[PDB]
Amino acid sequence: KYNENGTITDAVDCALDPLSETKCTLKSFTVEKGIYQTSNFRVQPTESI
Amino acid sequence: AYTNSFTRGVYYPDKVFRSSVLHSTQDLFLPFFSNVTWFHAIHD
Amino acid sequence: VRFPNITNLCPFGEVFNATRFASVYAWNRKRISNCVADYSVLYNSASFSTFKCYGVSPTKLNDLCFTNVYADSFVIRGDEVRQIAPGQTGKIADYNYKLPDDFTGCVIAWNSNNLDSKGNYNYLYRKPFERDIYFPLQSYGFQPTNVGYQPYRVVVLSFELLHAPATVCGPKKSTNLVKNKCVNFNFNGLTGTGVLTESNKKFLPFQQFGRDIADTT
Amino acid sequence: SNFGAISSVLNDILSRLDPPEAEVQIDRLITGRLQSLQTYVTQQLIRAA
Amino acid sequence: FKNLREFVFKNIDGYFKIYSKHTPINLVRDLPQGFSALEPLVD
Ligand SMILES: *[C@@H]1O[C@H](CO)[C@@H](O)[C@H](O)[C@H]1NC(C)=O
Ligand SMILES: *[C@@H]1O[C@H](CO)[C@@H](O)[C@H](O)[C@H]1NC(C)=O
Ligand SMILES: *[C@@H]1O[C@H](CO)[C@@H](O)[C@H](O)[C@H]1NC(C)=O
């Protein structure tokens, strides 16, 4: 978040938690009441065959 | 010893002036609320 | 047209006319900065066997300018000249001298059959811009009687065009700046049309350009 | 967006490449930007309905 | 402590990039909580 003087005054770490993921998805530091689709769950492989 | 990094570790990703804007960028940043090793210089 | 009012000339002669080139296993990387880079000399010169640009066209280099320019200087065998390019693979491209596949710049080479060849056994070969200082180490015996087996002196000019303060700019004179009128501007190689006015935008000392939502200046 | 081009900025393509190469990079931007307008207009027509 | 000096050191393709910020503090025990962005100084 850049303010009127071009100074970064805040920031969101998009992988910190589900709320931060929502804030990054909506490109805002404020999230309105509701349900948002923010990402996709995918099970990762453990080893190769 | 370890401490809480909180919201520290954010730097300007490039040399472009921007203002009144929310900008999304991917770079090597210190993850928020991560653990940073705490060293001492008393009596490291 | 605006460029820093610097009159120093860039030391290309110290790279291209060097007494000795380094080996490819231990290639040199010279920094070129704080100077005027006239690329017409290198381009127009007939002494080069090749002058191939992957980044920008060679005739645009006179207008365009860079934050830094680096000259990677070393000796290879003639048939291996083809391997010094983005997207290439092979025993040289993969083992001793790798370029980024997004490399911006020009690869310039000429033979040294009348200078380095004797036999000359001082040239040894073995990530992008890595210097890797039964062995993997092999060398050439360059002799004047060996075309594809003759030594070549290759200089790779790596150009950084990221929008930041420029230090290496071409032989182009600046003009006066006119405010509050529609003009065709060129700031350090960045062009466009618009009205230039005084502003209250507090750029930080490291910032050279500002941008809008559309990524325009 | 680059759309496969070396740069999203049209002037940066033109100031760096000769026409035989600049045209290729520009065609990539034209296709992407023309497609972008078509997407916009279609959405406006549906929304207008 | 009176002075907090934050730095970032990273290496990209052989370039050692340094960012930093100096700010006054009034805290001895640990890092102060808050937000401050670091500008680049050296490459
Ligand atoms: C910008 O800097 C001025 C001091 O020159 C200050 O008064 C103003 O509040 C600053 N603006 C913001 C958004 O912090
Ligand atoms: C940080 O360290 C604490 C122990 O002091 C531990 O419980 C916690 O899980 C660690 N967190 C991370 C993200 O490593
Ligand atoms: C190298 O020397 C020749 C004269 O033999 C000169 O014409 C050429 O421009 C010089 N090269 C550079 C890069 O200055």
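In order, the residues displayed for chain B correspond to 27-69, 80 in Swiss-Prot numbering, which applies throughout.
Determination method: electron microscopy, 2.8 Å.
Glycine is treated like the rest: Cβ placed from N, Cα and C.
Listed in Swiss-Prot for this protein:
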- B:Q52 to H: In strain: Omicron/EG.5.1 (VARIANT)
- B:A67 to V: In strain: Eta/B.1.525, Omicron/BA.1 (VARIANT)
- B:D80 to A: In strain: Beta/B.1.351 (VARIANT)
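In the three-state DSSP reading, B:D80 (variant position) counts as coil. Around the Cβ of B:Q52 (variant position), 7 further Cβ atoms fall within 10 Å across all displayed protein chains. The two recorded residues, B:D80 (variant position) and B:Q52 (variant position), show a Cα separation of 33 Å. Cα-Cα distance from B:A67 (variant position) to B:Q52 (variant position): 35 Å (rounded to the nearest whole number). The Cβ neighbour count for B:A67 (variant position), using a 10 Å radius and every protein chain shown, is 5. A sphere of 10 angstroms centred on the C-beta of B:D80 (variant position) encloses 6 other C-beta atoms.
In the three-state DSSP reading, B:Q52 (variant position) counts as coil.
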